[PDB]
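Only one structure is covered here, and it is reproduced in the block below.
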Amino acid sequence: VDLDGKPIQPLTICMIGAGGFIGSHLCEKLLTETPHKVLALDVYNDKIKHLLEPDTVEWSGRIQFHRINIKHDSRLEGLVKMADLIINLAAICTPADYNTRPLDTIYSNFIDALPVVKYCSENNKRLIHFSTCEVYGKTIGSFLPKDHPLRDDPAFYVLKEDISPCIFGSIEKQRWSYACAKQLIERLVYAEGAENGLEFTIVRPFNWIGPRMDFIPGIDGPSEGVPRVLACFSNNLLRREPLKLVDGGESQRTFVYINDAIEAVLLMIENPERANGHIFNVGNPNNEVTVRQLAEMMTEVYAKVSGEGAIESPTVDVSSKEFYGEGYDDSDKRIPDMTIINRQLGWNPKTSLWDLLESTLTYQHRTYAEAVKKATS
Amino acid sequence: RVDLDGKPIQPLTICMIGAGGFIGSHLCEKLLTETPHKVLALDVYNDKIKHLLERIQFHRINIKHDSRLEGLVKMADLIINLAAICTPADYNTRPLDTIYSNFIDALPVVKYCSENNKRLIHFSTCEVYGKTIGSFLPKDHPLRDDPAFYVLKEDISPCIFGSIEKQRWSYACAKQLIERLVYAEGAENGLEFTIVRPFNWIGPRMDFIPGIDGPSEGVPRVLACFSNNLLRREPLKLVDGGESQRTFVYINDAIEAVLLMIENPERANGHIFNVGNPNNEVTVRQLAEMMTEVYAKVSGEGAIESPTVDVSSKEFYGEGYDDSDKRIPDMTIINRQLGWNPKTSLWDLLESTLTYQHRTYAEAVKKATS
Ligand SMILES: NC(=O)c1ccc[n+]([C@@H]2O[C@H](COP(=O)([O-])OP(=O)(O)OC[C@H]3O[C@@H](n4cnc5c(N)ncnc54)[C@H](O)[C@@H]3O)[C@@H](O)[C@H]2O)c1
Ligand SMILES: NC(=O)c1ccc[n+]([C@@H]2O[C@H](COP(=O)([O-])OP(=O)(O)OC[C@H]3O[C@@H](n4cnc5c(N)ncnc54)[C@H](O)[C@@H]3O)[C@@H](O)[C@H]2O)c1
Ligand SMILES: O=c1ccn([C@@H]2O[C@H](COP(=O)(O)OP(=O)(O)O)[C@@H](O)[C@H]2O)c(=O)[nH]1
Ligand SMILES: O=c1ccn([C@@H]2O[C@H](COP(=O)(O)OP(=O)(O)O)[C@@H](O)[C@H]2O)c(=O)[nH]1
């Protein structure tokens, strides 16, 4: 039974990018805590392999992998026509290659999604599209003088979905490739909801953290690769290397536990009358830190989880020219406004930053530690 | 005879897309009368260039779906893409068509220019900057007087748009993405390009007068809207009291800019350029007053009892309207690469433009009046 009070309709769900970080955890909750059927579309199924026929016949009947690449595949429209609800996670979303592969980024996050939107509207399906907190980009407050008191007024940093602005860098700041593409797909989805009647929901994750996020380089991902900060610092800790802090890690972020976030998504799935229409910030405003702090906190927790104590200097600064490359820029302080998601679905993140890091770093140590010891010799 | 870098001007075949538009039409007049270049005029409609079909070649083509485009591109040395829905009126009313127009439909053009090693001049907009960071500081806060917060420099000022529900930014966001893509294509592969950001170009064949040149219920850009208001002696509708600001440049001044870009690829390839006239700033109220004054001069007849009136943007534009508040173009970059500056005054350009408007539309609107 749902939030409205009505009983829960069971449904076939087409999940695109379902073998990803978010996808994989989403399948865990749908399978274990709901009646719904999942159609898992992705190019790779590595992260959901524990849930499939090869590994177990415990769920089969309610999940079905389909190796598909949505750039060119006729089978997609049928697969959509198969389900009642489409969830589109499929997207290049590591900042590393917003400024290095800008074309592939734009094509991934805007162009390749268009068909998905076409089919949902044509065949009268419901769509949940995953955008990003990067759509807000920078805070208004960031342009006031250093230590100007207006910075303290939440007016200038809290990111409300119905009224805060989308602020990006100039064009030459190619990192915004990603954000601009996400912005346009949102305007299009919203437009399609307006010009025709598309039932939709848009999700703006603020830095979701957990097991299975991205990859450790030189183990289950390219040696030359560069993931998102969780994975980057995870790698740094496992190899007993200091944590590289980009331009002194003074930007701020708010991390939410992956499990907390998935609860949110589920509520959206099961309450379409309160989610259709809306755009939703999913983040945990209470777990704010600078990147320096994330680093310190992670080394502390790691030392707890690992046994071993910390390094002489456990971090070090590095320029974004050195780290990210040429056209890097950065959001400075993401603080998600909760009013809309809180009013519509009653959601709140239960989990602490420290708690979530303990959890996540234990998974990381359990998984990667022997492997990284064997790849040092 | 000669470019800025001193070299001679080799003649060129120019593929002009959206060539029968406002800007296109004036661009053709200039290329024809003042340069050796050959023009291929692609548009669906040729009304505004029909006077020039007595070195130019119309091709009734719709770039959404048309195979002959790639050959037409492969024909020329330089492509200029003006083709774009660009009246604010239907950013919030036809958002899908806007996005498809300003982003999706342009992609092929970009494909062909990069594949076949042609040079591209893409027309974006000052709307890409959107709102001024100054606009978010408190009413009458002094930091608003610091140019730091309103001058729009192309290499560093930010793109600030409204939230998603403010559907007017459909247009701006699409233009933003096409710019990032063009620039990306210039980076990931070697595309020779230039991007143009017009700040409110004003002149003769801009848009249409409703009930004469176009639909009666239609809604163009402010020049045409007020032109109609004056011609019919109605008051000028001021949207939420017309307190937003703009900077108008004379169409003739602007075309000179474009020409320099055409003939100096050495200085224009790579760059993005503000083309506007920072000296001709006014609020919309002021544009209205100034236009009624000039009109009275040009027409003979004097003004009316109340020559303007306020109207809400709910009433005027519809549901998801929002607005840029203060466009002031920077110009360091254009001024230092092409040496361009707008000669022409606002008053002067309005005198000129309103005389053209009166000459053209006044007997036609007297006929249709009765
Ligand atoms: N994790 C976060 O903190 C975070 C933050 C902001 C936004 N997001 C957004 O959430 C969504 C999911 O991100 P994630 O964390 O699961 O990343 P992820 O990369 O783990 O998930 C994306 C999955 O989509 C798949 N995919 C990409 N292109 C594809 C194609 N053509 N065909 C089939 N599959 C394809 C990938 O193979 C991958 O498994 C993205 O849209 C992202 O923009 C995530
Ligand atoms: N007029 C201004 O002051 C101003 C301000 C900012 C930006 N711009 C930009 O400059 C460019 C031109 O502006 P304009 O005032 O000439 O607009 P316009 O509408 O007068 O000209 C655009 C032309 O492109 C044509 N076109 C549209 N779709 C087409 C298609 N599928 N195939 C062929 N032709 C098509 C139109 O029919 C029209 O003739 C646009 O890209 C606009 O965004 C202009
Ligand atoms: O090894 C790293 C990885 C990331 N960052 C920074 O930490 C923040 C989080 O970046 P991430 O790549 O996780 O994505 P973002 O939040 O920028 O979308 C950003 O300010 C990055 O510049 C860092 O200093 N070192
Ligand atoms: O009849 C009109 C037409 C336009 N405007 C306003 O004048 C400005 C210019 O709008 P336009 O459509 O010319 O182009 P924009 O600068 O909005 O791209 C905007 O503030 C409009 O809201 C107005 O008050 N009355």
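Sequence positions for chain A are given in Swiss-Prot numbering; the residues included correspond to 8-384, in order.
Determined by X-ray crystallography, 3.0 Å, according to the entry header.
Backbone N, Cα and C atoms are what each Cβ position is placed from, and that goes for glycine too.
Within 10 Å of the C-beta of A:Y185 (mutagenesis position) we count 28 further C-beta atoms, all protein chains included. Residues or ranges marked as active site, proton acceptor in Swiss-Prot (evidence: experimental evidence): A:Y185.
Annotation comment: Swiss-Prot describes A:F28, A:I29, A:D49, A:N76, A:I77, A:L96, A:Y185, A:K189, A:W215, A:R235 as NAD(+) binding site. In this structure, A:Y185 (mutagenesis position) is part of a helix by DSSP.
What Swiss-Prot lists as UDP-alpha-D-glucuronate binding site is A:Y105, A:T139, A:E141, A:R182, A:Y185, A:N214, A:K251, A:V253, A:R260, A:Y331, A:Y335, A:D337, A:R341. Residues within less than 8 Å, Cβ to Cβ, of A:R341 (UDP-alpha-D-glucuronate binding site) and separated from it by at least 6 positions along the same chain comprise A:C140, A:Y143, A:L166, A:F213, A:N214, A:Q259, A:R260, A:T261, A:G290.
Secondary structure from DSSP puts A:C100 (mutagenesis position) in coil. Residues near A:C100 (mutagenesis position) in space but far in sequence (CB under 8 A, at least 6 apart, same chain), listed by position: A:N116, A:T139, A:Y185. Listed in Swiss-Prot as a mutagenesis experiment, A:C100 to S is described as follows: Reduced activity and impaired ability to produce UDP-apiose.
Under its mutagenesis entries, Swiss-Prot includes A:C100 to A with the note: Reduced activity, produces mainly UDP-D-xylose over UDP-D-apiose. Reduced activity, produces mainly UDP-D-xylose over UDP-D-apiose; when associated with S-140.
Neighbours of A:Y105 (mutagenesis position), defined as other CB atoms within 10 A of its CB across all chains, total 29. According to DSSP, A:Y105 (mutagenesis position) sits in a coil region rather than a helix or strand. While the structure shown retains the original residue, Swiss-Prot records the mutagenesis experiment A:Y105 to A with this note: Reduced activity and impaired ability to produce UDP-apiose.
Under mutagenesis, Swiss-Prot gives A:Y105 to F with this note: Reduced activity, produces mainly UDP-D-xylose over UDP-D-apiose.
Under the heading of mutagenesis, Swiss-Prot lists A:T139 to V and annotates it as follows: Strongly reduced activity and accumulation of the UDP-4-keto-xylose intermediate.
Mutagenesis annotation in Swiss-Prot: A:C140 to S, described as Reduced activity. Reduced activity, produces mainly UDP-D-xylose over UDP-D-apiose; when associated with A-100; the structure shown retains the original residue. Around the Cβ of A:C140 (mutagenesis position), a 10 Å sphere holds 24 further Cβ atoms from the protein chains shown.
Among the mutagenesis results in Swiss-Prot, A:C140 to A has the note: Reduced activity, produces mainly UDP-D-xylose over UDP-D-apiose. The residue drawn here is the original one.
According to DSSP, A:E141 (mutagenesis position) sits within a helical segment. Listed in sequence order, A:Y185, A:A186, A:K189, A:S338 are the same-chain residues at least 6 apart in sequence whose CB falls under 8 Å from the CB of A:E141 (mutagenesis position). According to Swiss-Prot, the mutagenesis experiment A:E141 to A carries this note: Strongly reduced activity and accumulation of the UDP-4-keto-xylose intermediate.
Among the sequence features in Swiss-Prot, the mutagenesis site A:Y185 to F is noted as follows: Lost activity.
With a cut-off of under 6 Å between the Cβ and any atom of ligand 3, the recorded positions A:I77, A:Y105, A:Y185, A:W215, A:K251, A:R341 reduce to A:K251. Under the three-state DSSP scheme, A:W215 (NAD(+) binding site) falls in the strand class. In the structure as shown, the Cβ atom of A:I77 (NAD(+) binding site) sits within 10 Å of 20 other Cβ atoms. Neighbour list (A:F28 (NAD(+) binding site), Cβ cut-off 8 Å, at least 6 residues apart, same chain): A:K54, A:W215, A:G217, A:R219, A:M220, A:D221, A:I265. In the three-state DSSP assignment, the secondary structure recorded for A:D49 (NAD(+) binding site) is strand. Using a 10 Å radius centred on the Cβ of A:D49 (NAD(+) binding site) and all shown protein chains, the other Cβ atoms total 24. DSSP assigns A:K251 (UDP-alpha-D-glucuronate binding site) to a strand in the three-state reduction. Each of the binding-site residues A:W215, A:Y335 was scored by the number of other CB atoms within 10 A of its CB, and the lowest score belongs to A:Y335.
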